[PDB]
Amino acid sequence: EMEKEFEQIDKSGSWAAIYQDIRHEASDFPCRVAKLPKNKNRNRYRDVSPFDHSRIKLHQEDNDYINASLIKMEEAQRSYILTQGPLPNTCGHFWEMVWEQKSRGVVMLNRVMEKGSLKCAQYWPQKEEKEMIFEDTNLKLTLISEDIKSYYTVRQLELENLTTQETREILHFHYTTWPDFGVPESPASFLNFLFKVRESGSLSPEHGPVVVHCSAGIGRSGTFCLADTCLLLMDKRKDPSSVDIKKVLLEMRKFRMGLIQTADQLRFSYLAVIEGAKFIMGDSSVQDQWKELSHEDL
Ligand SMILES: O=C1C[C@@H](c2ccc(C[C@H](NS(=O)(=O)c3cccc(C(F)(F)F)c3)c3nc(Cc4ccccc4)c[nH]3)cc2)S(=O)(=O)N1
Ligand SMILES: [Mg+2]
């Protein structure tokens, strides 16, 4: 039924109309804290703000603001923190959030520079011997190792609370070829990556919410979370054909504005879920097929 709906949307050529209807029906909640004058330099984009009700609060008394939102999907039983690409002055805040929320994984879907423009600060160390210290938050971050694939890289980071000396291993899943306002090369390349994150254990409820970000934390980040959530629901319900992706996206938009930024990212989300359903329904060949198709060992 999901592919029947997909098939009729394609035949009618109504992706833009469907997507615009979602934009029109999406929740509108205040973002008063994000808009306070003192928080202007903590926001990368003036039109992308976290709603007050779902924003992540830093545990510091000075200013607890960070442009990050808790997306809590009740039925799917999974939470995600979606945030913008950190700014030069909010990298300490970013890691303080990771620490305080007890996240185990960070999913990055953009590159630091895209088409001649900075989209995110270099918030993690590129070299083992050049660790980073965020003085304002008292955290130390070290690159332990990295596994570089053709379109994505997985890194092992060690985050240390300098005050208590406790250290934690943080896994960084960096998708390096997802164009801004665009889509992955194929459902296979997207799913291969998603399942790598799932298999790492990072999404387990024993850990805090995975932190997902792109440049604004809504387009690419929204696509990633929508597909994951829909696949979770299909695996959970007695009838996987009951999953209404448009309803799931409207639910996600109650927690952060603008998730899914183009009609084609919405269409791609359908393809990813339709393709991923094969695995949910049993198929044990699709995963290797996805890896092969993704050409990750290029
Ligand atoms: O696939 C994506 C889209 C990126 C993205 C999404 C939103 C923004 C916020 C920008 N604010 S602004 O300070 O660059 C900006 C730009 C224009 C107007 C504007 C106001 F509405 F006037 F505030 C703000 C931004 N770019 C547009 C382009 C766009 C146009 C039509 C439909 C969809 C997107 C709209 N807002 C930046 C990156 S992502 O990193 O979330 N992944
Ligand atoms: Mg070296």
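To match Swiss-Prot, the residue numbers of chain A are left as they are there, and the shown ones run 2-299.
Heads up, header says this was done by X-ray crystallography, 1.8 Å.
Every residue, even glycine, has its Cβ placed from backbone N, Cα and C.
Under the heading active site, phosphocysteine intermediate, Swiss-Prot lists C215. Within 10 Å of the C-beta of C215 (mutagenesis position) we count 28 further C-beta atoms, all protein chains included.
Less than 8 angstroms from the CB of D181 (mutagenesis position) sit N111, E115, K116, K120, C215, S216, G220, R221, each of them six or more residues away in the same chain. For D181, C215, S216, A217, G218, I219, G220, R221, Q262, the entry in Swiss-Prot reads substrate binding site.
The domain 'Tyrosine-protein phosphatase' feature in Swiss-Prot is assigned to 3-277; the stated evidence is sequence analysis.
There are 22 other Cβ atoms within 10 Å of the Cβ belonging to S50 (mutagenesis position). Quoting Swiss-Prot on the mutagenesis of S50 to A or D: No phosphorylation.
Looking at Swiss-Prot, the entry for mutagenesis of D181 to A says: Substrate-trapping mutant. Under the three-state DSSP scheme, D181 (mutagenesis position) falls in the coil class.
One mutagenesis experiment named in Swiss-Prot is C215 to S, and its note says Catalytically inactive mutant; abolishes sulfhydration.
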Contacting recorded positions, sequence order - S50, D181, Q262 vs ligand 1, Cβ under 6 Å: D181, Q262
Secondary structure at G218 (substrate binding site), reduced by DSSP to three states: coil
Same chain, 6+ residues apart, C-beta under 8 Å of the C-beta of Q262 (substrate binding site), given in sequence order: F182, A217, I219, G220, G223
Separation of alpha carbons, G218 (substrate binding site) and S50 (mutagenesis position) (Å): 10
Listed in sequence order, residues not in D181, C215, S216, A217, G218, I219, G220, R221, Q262 with Cβ within 8 Å of the centre of the substrate site Cβ atoms: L110, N111, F182, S222, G223
